[PDB]
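Written out below as structure tokens is the structure these notes cover.
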Amino acid sequence: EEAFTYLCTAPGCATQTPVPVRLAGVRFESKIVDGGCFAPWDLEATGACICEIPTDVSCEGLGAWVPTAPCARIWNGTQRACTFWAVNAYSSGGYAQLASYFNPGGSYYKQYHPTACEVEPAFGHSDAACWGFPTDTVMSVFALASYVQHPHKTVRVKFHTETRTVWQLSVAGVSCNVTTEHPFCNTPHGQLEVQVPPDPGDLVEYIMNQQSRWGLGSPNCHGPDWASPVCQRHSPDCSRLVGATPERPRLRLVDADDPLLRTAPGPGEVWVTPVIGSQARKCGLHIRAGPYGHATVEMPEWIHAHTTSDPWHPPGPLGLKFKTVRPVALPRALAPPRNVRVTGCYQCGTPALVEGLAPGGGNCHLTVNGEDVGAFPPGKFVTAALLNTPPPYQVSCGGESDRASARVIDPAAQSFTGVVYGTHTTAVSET
Amino acid sequence: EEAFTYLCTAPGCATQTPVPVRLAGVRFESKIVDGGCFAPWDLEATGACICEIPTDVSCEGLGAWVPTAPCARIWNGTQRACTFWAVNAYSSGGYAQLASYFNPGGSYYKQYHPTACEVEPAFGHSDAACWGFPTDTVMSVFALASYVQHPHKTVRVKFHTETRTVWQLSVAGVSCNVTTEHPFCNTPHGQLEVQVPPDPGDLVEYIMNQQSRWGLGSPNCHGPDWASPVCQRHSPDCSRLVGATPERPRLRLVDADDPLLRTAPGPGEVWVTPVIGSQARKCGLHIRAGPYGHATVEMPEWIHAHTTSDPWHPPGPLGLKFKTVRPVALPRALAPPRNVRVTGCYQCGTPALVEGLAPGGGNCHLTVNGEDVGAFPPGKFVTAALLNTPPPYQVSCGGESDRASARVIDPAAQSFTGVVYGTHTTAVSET
Amino acid sequence: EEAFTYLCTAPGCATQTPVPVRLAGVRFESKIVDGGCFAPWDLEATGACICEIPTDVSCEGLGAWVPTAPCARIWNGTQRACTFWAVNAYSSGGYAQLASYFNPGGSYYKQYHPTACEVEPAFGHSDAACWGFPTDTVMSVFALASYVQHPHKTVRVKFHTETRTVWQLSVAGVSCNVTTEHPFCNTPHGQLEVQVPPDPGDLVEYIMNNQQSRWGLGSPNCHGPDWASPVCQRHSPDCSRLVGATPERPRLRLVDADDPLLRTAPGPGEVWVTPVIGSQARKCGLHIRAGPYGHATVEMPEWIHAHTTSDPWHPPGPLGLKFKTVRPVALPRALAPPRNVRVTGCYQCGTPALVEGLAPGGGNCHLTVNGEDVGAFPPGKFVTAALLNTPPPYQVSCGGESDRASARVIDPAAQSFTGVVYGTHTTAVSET
Ligand SMILES: *[C@@H]1O[C@H](CO)[C@@H](O)[C@H](O)[C@H]1NC(C)=O
Ligand SMILES: *[C@@H]1O[C@H](CO)[C@@H](O)[C@H](O)[C@H]1NC(C)=O
Ligand SMILES: *[C@@H]1O[C@H](CO)[C@@H](O)[C@H](O)[C@H]1NC(C)=O
Ligand SMILES: *[C@@H]1O[C@H](CO)[C@@H](O)[C@H](O)[C@H]1NC(C)=O
Ligand SMILES: *[C@@H]1O[C@H](CO)[C@H](O)[C@H](O)[C@H]1NC(C)=O
Ligand SMILES: [Ca+2]
Ligand SMILES: [Ca+2]
Ligand SMILES: [Ca+2]
Ligand SMILES: [Cl-]
């Protein structure tokens, strides 16, 4: 009574002989690796052309010239850079506003007018933008740039490893979920072995706030998916930044007729150009910024073109091998396992240690919150299992469950384990 | 008869019983991901030691001292950096050539002599290289560096995903191509099931221009293949640069006796040293450059040692399982599919959406330009398929073909989808 | 007499019907890719606040103020950066110690006092830290930073590709090592086909030193929780020379105690130095704030303990035991050694090496290169591309006696430097 038939993988696909088999659906199993939050590196810049020598180089102190909302937002950004250039200083009077106070680095100006920004002389640059001064022309330029994290551009990313396509079948109305790990279905006619195509490899789950979008791969940061937020800003706890980070933006004062404007600014470069005012004692500012990676990411557009609504699976078909063989039924232990300890992390990519005592009566088909971690003979057991569920852990051999003792941390905590975050401070003492 | 035999994977390998099976060849199937153009980061530098104070800091303006072809080529390079140092300026006369015009940043000089290059004073540096001046010694130094894309070093790269080794067999003269997805063959009066080793994982195809060279992996930029052009400069459309880019080169004027010369320059650093001239009012220049990645890539040499002429496959053997069973013949629809729409991209790594209507008379074994995308029951179908062929798309169920409606972009267009390329400009208005 | 049973993967797991099958152990096979040495990017900084204008800006020359051991260690580091700032110079006398010698870049000072460090004026910065001078207050600041490679933080890393879980079985007292490549076993009068789960994909072997191996599952993924892996950082293929991605030279800044910049944290690679007012006359302390690479300092024993396992990972199973009455067709095999065998390329590198020679007559040669299976070949000329895990010399066999092959095979470190010219690229521009 041995038979063979091909079963297609599309909805509606079904075989009739010798035993009717219907394709009920297609899903997937995996070992989740939660990377936390990802976002593009968004270089944002602001500033002002000022026909004055301001005494307070800050968003509040420059409120009369610098756009209020962009200043506050860019000031709170990552790798902030700001420069205040004195184009034409006070000829007389004032308070630490003469040209002499604008030495390279502006320490003389900073003594009387403290600021978190760099202060530089720019005497020699065109002061033509500031007109309508009968005796003393005054001109300064402010530029501010940082990598701003836009909430609408932030995505939660879960990497899917050890991916297994689940071919959900109905074998004469009896549910059977086949994978490369478990390709057999018990049938009274005899065992059914399903020949399945290989698994699709690693997947990328982009979580939008809740909808999931799918990527196939690591991702590949060297191919068409180079602009993926995964290839950019990484925050494991959706608060603190880790790993690769661009340098602080390079701010430059570039006059309108400077030959440098014939070329484009490089990544992280911000060029500011004073615009001649239509009004007396006023001027505009044109900003040219070189974005990270040579392009600005448009998140809804990137997600729509670089992801799918469902995870990818091979086209099939599935090879249905109907056999006359009847599997030997082994006696299973149904009592819960004892003294179970779970140590490590979950959804992290590092297998957690699961140890305990398997009871008598047969092999314990051990589950940790419903997750199959293998079968163990009666007695002490030790296993390294990749867990997808958080603590508390309910442990079972197939029957009743028991509460295991756990010392398990979350993926964000794992990302900060083995590292000391932040500024490293040291003091050199006098002899 | 129910029989088993091992078949080796080498040319000439063949088994005779119960039915002869000959290894006709070994090839591969994959889902192509075209990354476009890749090249190493080649830091190239030029310049000149000048016994004059030039008024035009450009390739044309410095034509009397700077080598012509290297200047023009390096000027057009990526992340260009250039500095003009005044070692010994005019003591009197001239036009914006006195020491006073060389303030830090050289804005006073630039006002009368515009240049895209940085201008800096260098008055405490040795002027010994410029001799033969009776009254006023004049000396300047020019340095120019960028990341030049050498055409002989540029490689077209296609990433191969979902790789399937194709074991081309001849079963009693009948062609059968076995993979992990399709391991069955028809024998005169039965069925052959071929046990195959796993697929080799992702491949890297280096396209020399036309010859193809093969890499096994992602590649791994952290191992012996670290210097792969894939790990470096990425241009998806073989014109515009994307992603990771080195900073602009750091140019330094370093005197012959400076202790800094006892150490090597870091990556992207360019040190220029004036060489005492054999002729009056003339001098040479010695350039020390720290290449990106601490080494200069020799492309024909790298390709020869880090790639193979053919894709890698496991050694085998193949397990030939001879069965008396015959597959159940299902009715196949031969009429072409109706209203087929193809949306997305090809050779991009994102599955394209294929939708239409499968005709009556059985399952439609759907092909998109000969590529198998699965079998579908009659009626409406929807599938996410990774396409290797460009539009137009010929769609078939196994018989006659029909032209499908398509909105499919190329891999280069996909790489620029979801991003806004180039300089981001913003204008700050006057109040 | 067709039979089926599930075999669990735990040590001691066994089935008795129809043929006794015992799980002896679990091992793995792979194609090794030796990456050499890996370590975190450790930004280390030192310096001193000096109530003097030193004439020798070096560790020895600044021995009276700069901590001796940190100076020497940081000076020998990667991407070294050092700056000497003149806060308050000599008002009169001295030797190239006046304010005029401290022009931007300090070339005038450097003419008489050479140094590998940057020299900068800092005359508008607070000199309050240096007191007890009746006539001429003198003050300078030195800062030194680099990426120091700590030996206790350096790990040897071998990447494992084409990984195959080895299920070691005892089939009716006979050893059988089942993999996805070789899933068949002989039973007394039949054949056992073992259904196995897929292989776990690539592995990362972290080697510390006596010598202990720790295991990672993956590439690794530098974008997830294992971002701080030394593999994601400093790479030295020959455990001597650095290659690839390298941070920029540290950015040293002299930052006064009341500067608003101190309300923010320094960025990666940034080093901010702040003079501390001395409790003694003509002396001052220095406070250093450094932004580590990757925003955190890696603690190696702690990272390894949490981000690795003692053994490589394998799926939970069970294994599907398919008992058949079938017997494999015995093909005649050549036992004589292969001749004129040449091996070219590299080993433990990730690039298949070329193996060519002459297989003898009288059957297929089941070729081994230092015990490694590279496939079976019919009599005569053969050519194969094989990933080798063993170094030269190469002993070649068809299953019987072995012969010495001729080899032109380089090690993984040599492969990493093949196709590249290491170090400084020099060029000369001639006079016209
Ligand atoms: C198959 O999967 C579905 C969905 O998870 C589940 O409801 C069903 O019980 C499973 N069947 C078996 C036999 O495990
Ligand atoms: C096997 O592949 C070859 C080469 O692509 C082709 O000519 C042949 O028709 C294929 N055979 C079958 C049965 O598909
Ligand atoms: C620094 O390097 C030199 C030269 O290799 C060596 O002589 C010296 O011992 C090293 N010092 C330290 C502390 O590593
Ligand atoms: C199985 O592996 C062990 C350990 O490597 C080895 O000693 C034994 O000979 C192997 N058995 C076979 C049949 O290859
Ligand atoms: C450019 O930026 C400035 C200041 O940040 C203004 O917001 C301006 O309106 C911007 N341009 C546009 C139209 O977005
Ligand atoms: Ca003025
Ligand atoms: Ca002169
Ligand atoms: Ca003094
Ligand atoms: Cl079978």
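Using the numbering of Swiss-Prot, the residues shown for chain C are 583-791, 795-1017, in order.
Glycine is no exception: its Cβ is also placed from the backbone N, Cα and C atoms.
While the structure shown retains the original residue, Swiss-Prot records the natural variant C:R609 to G with this note: In strain: Isolate HPV77 vaccine. Listed in sequence order, the residues of the same chain lying 6 or more apart from C:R609 (variant position) and placing their CB within less than 8 Å of its CB are C:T747, C:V748, C:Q750, C:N759.
Among the mutagenesis experiments that Swiss-Prot reports, C:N658 to I is described with the note: Complete loss of infectivity. The 10 Å shell around the Cβ of C:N658 (mutagenesis position) contains 12 further Cβ atoms across the protein chains shown.
For C:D718 (Ca(2+) binding site), the Cβ neighbour count at a 10 Å cut-off comes to 12, with all displayed protein chains included. Annotated Ca(2+) binding site per Swiss-Prot: C:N670, C:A671, C:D718, C:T719, in sequence order.
Swiss-Prot lists C:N759 to I among its mutagenesis entries, and the accompanying note reads: No effect on infectivity. Other Cβ atoms within 10 Å of the Cβ of C:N759 (mutagenesis position) number 15 in total over all chains.
Under its mutagenesis annotations, Swiss-Prot gives C:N791 to I the following note: Complete loss of infectivity. The DSSP secondary structure for C:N791 (mutagenesis position) is coil. Sequence-distant neighbours of C:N791 (mutagenesis position): residues of the same chain at least 6 apart with a C-beta under 8 Å from its C-beta are C:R738, C:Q797.
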Among C:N670, C:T719, the most crowded of the binding-site residues [Cβ within 10 Å]: C:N670
Recorded positions close to ligand 8 - of C:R609, C:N658, C:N670, C:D718, C:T719, C:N759, only those whose C-beta is under 6 Å away: C:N670, C:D718, C:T719
Candidates near ligand 3 among the recorded positions C:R609, C:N658, C:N670, C:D718, C:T719, C:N791, judged by a Cβ under 6 angstroms: C:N658
Output field, Ca(2+) shell: CB within 8 Å of site CB centroid, site C:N670, C:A671, C:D718, C:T719 dropped: C:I635, C:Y672, C:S673, C:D709, C:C712, C:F715, C:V720, C:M721
Gap of 3 residues [C:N791 to C:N795], endpoint C-alpha distance in angstrom: 5
Recorded positions near ligand 4 among C:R609, C:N658, C:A671, C:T719, C:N759, C:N791 (Cβ under 6 Å): C:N759
Integer Å distance between the CA atoms belonging to C:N658 (mutagenesis position) and C:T719 (Ca(2+) binding site): 33
Rounded Cα separation (Å) that holds between C:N670 (Ca(2+) binding site) and C:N658 (mutagenesis position): 30
DSSP-derived class (H/G/I helix, E/B strand, else coil) of C:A671 (Ca(2+) binding site): coil
Distance, C:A671 (Ca(2+) binding site) to C:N658 (mutagenesis position) (CA atoms, angstrom): 29
